[PDB]
Amino acid sequence: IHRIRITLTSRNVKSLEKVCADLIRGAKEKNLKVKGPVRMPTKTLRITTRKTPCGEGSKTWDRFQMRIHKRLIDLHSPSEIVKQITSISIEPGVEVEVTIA
Amino acid sequence: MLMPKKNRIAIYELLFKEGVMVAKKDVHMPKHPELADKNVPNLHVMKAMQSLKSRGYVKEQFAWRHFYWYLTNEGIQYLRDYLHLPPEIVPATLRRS
Amino acid sequence: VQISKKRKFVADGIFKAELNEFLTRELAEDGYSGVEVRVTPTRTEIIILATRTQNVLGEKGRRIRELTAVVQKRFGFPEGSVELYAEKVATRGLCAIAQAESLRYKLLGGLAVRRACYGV
Amino acid sequence: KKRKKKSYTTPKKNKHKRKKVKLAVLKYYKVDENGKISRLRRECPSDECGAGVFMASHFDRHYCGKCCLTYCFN
Amino acid sequence: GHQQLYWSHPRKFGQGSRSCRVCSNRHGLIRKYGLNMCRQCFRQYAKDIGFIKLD
Amino acid sequence: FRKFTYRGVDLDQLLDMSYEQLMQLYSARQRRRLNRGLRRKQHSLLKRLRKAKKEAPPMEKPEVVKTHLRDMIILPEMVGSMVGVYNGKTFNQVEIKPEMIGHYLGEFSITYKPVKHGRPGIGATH
RNA sequence: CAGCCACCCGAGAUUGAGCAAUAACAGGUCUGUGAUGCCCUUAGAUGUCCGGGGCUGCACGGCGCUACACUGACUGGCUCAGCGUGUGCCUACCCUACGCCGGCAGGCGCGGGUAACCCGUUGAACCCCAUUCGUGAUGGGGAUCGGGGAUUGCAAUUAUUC
RNA sequence: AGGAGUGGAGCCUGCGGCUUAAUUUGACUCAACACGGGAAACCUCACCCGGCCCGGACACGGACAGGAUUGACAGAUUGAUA
């Protein structure tokens, strides 16, 4: 079997891109094929709430946005190198799900 | 509402063997899955704890709808000497190092 | 079972808020500055950043151990799956939370407002 | 808003009165010239009922109430 | 009364089945995305949870 | 004169046949409270029905019975009993004709009415 | 000079919001708060039980509505222009495709969906506009209660019925 | 300069008038009033009303060894589980 999908996600795009470059460079340094970083659409969680803690005042709202950036990367490689690369002490703020399909 | 004694004795024993109790309890409903097997209404436990605080033997902290207790040497000694539960049971607040 | 990605992000945010508020209420006498959290597979490490380390670890490492319990029993982690450490932030005057706690402590000891503010 | 306004209603009405007693003796079957119990009465072969509880006769409603079920043969 | 009259109909779903997970307040709750806070507690903790004002 | 026909559908012809196949053709509405089953949570309505039909036959106002139930309907034998709201403030007494089967407006009893309207004049602008 | 008004190698020549100072208000919030100063005492205590019901006792000189008309019509025209939610960790209560009851509210059944993966190519106007406009009370209401039959929630009586 | 507007020719609520409360708890406006994210048939600020309660289960003035802690219920127990 040579079908492995790794899901990368984070709120911060800097860490996401750095860890994606880490994974791609780790895959390509050793003789191995790897797909490009599929870039899934960003999810914009929107919540609007009145600023005031009471009923008085002009109706001014707060629009809190929360951006979730997620990527999927394919891998045709033995599971050993995948497990070694996954345990590379990734940067904080990034959630990773390595799936062996 | 029911006022037993041995249910509170079991609650005291679990508190001594743990330090904190882990059983969500609702005054409105008699049984909750965490409350079960320790069937004493929340009101009983927190009223007894408020009486205890008015007396004073134990430490506590509060955060986001949750209690976090700390049983020190005073509470261990008090539960030891009142209920005549012998020290063959070792407290769980001094495990390891 | 497993939940959606946005819900997992919201859940970790609320967990961080819980943790920060809890350690501000509890560690209000040592002088509380902040927290860092790092994740590896089923190993979550939490670090409490404070100005006094010899005071926050406690006798024989009691408090630092006890905190684990009040994390483990609350956050719902599997047994022995939570680890937490203690390091000292390099500086103190550049953390607004730390200096706010210091001013709060000074006003808790009865030191006058203007002289405490001048000191900070 | 305004308060409950439930203090001045129900005139010339009294509460339901429940008798104050000291002992639960005559509540059971006690007609044996000594108040003792005989073995002729059967015991229910089921686990949901307490062993101590025994059948009794009341010229009204029933010796029950938590489950609100009449236990009489009828 | 304690367990005899109540609990004879489905009533586990009303507004009293919810409260703010920070202050146990039942008014102005936020159910969206499941963080389950009131308006003001969420405004207080939005920076920490991960919601930042950009719009 | 004219008797009661069930909204253009025969009623005496309906009772001509048997009774087991009328539930398969049961009318719309007023059956939900007992729709959980012809079981418990129903004995009170039939108890009051027997009460009223023993104190007052159909085509008559009943004797001190104040039921707030819609009285799930199968036949215009509902007359002879009244749906009434009891509080010490609500008291309706109307004799209603037996044309009510599963359909509109068999209830003249009302639990509200307009409150005293004051004077609408004395100026409208300043 | 700082700049302003028009344009001759030429995609781009004021997008809209966020943040938003010093000093102030006896402005609002103690009915958001484990954020808190100064308090009450004794019986259907504001927390359980209230079939019924609180503004609804109301006449388009407070948001969101009628164009006396080819700029407007019911698919002979759509390989479409287009925010963002969605299920069980406390907690049963989520989004729903597809068949049948069907010519339909609503009900049944296996199915997909933790989500660019399923709802979904989201039914966000029908531009020739295959009932089809002459002096336009009469497509610019139809000043709305009758009808296959009317709800996953005790209560639908001025109200999710459709 | 205009367009859409308005207690007029429908729909949702915030005053034109109030004593079985029926609605205005924030107003010197434009910084009260579809605002308290307040669409109350959940127990809504209970609201108005024949509402089984104790929600004293803070240790020490009287303190019993039953504070008295149900009822679908046949006009005498005159509401769908008061």
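Chain C is numbered as in Swiss-Prot; shown residues: 3-122, in order.
Header says: electron microscopy, 2.8 Å.
The backbone N, Cα and C atoms fix where each Cβ goes, and this holds for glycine too.
For C:21-92, the entry in Swiss-Prot reads domain 'KH type-2', with the evidence type sequence analysis.
Where Swiss-Prot documents C:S35 to A as a mutagenesis experiment, the accompanying text is: No effect on phosphorylation by PRKCD. For C:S35 (mutagenesis position), other Cβ atoms within 10 Å of its Cβ number 24.
Sequence-distant contacts (6 or more apart, same chain, Cβ under 8 Å) of C:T42 (mutagenesis position) do not exist in this structure. According to Swiss-Prot, the experimentally introduced change C:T42 to A is described as follows: Abolishes phosphorylation by MAPK and translocation to the nucleus following exposure of cells to hydrogen peroxide. No effect on phosphorylation by CDK1 or PRKCD.
Here Swiss-Prot notes a mutagenesis experiment, C:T42 to D, with the remark: Phosphomimetic mutant which is detected exclusively in the nucleus.
Here Swiss-Prot notes a mutagenesis experiment, C:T70 to D, E or R, with the remark: Abolishes phosphorylation by PKB. Long-range C-beta contacts of C:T70 (mutagenesis position), restricted to its own chain and to partners at least six residues apart, with a cutoff below 8 Å, comprise C:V84, C:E85, C:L86.
According to Swiss-Prot, the experimentally introduced change C:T70 to A is described as follows: No effect on phosphorylation by PRKCD. Abolishes phosphorylation by PKB.
Under DSSP, C:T70 (mutagenesis position) is assigned to a helix (H, G or I) in the three-state scheme.
With helix defined as DSSP H, G or I and strand as E or B, the domain 'KH type-2' (C:21-92) counts 29 helix, 24 strand, 19 coil.
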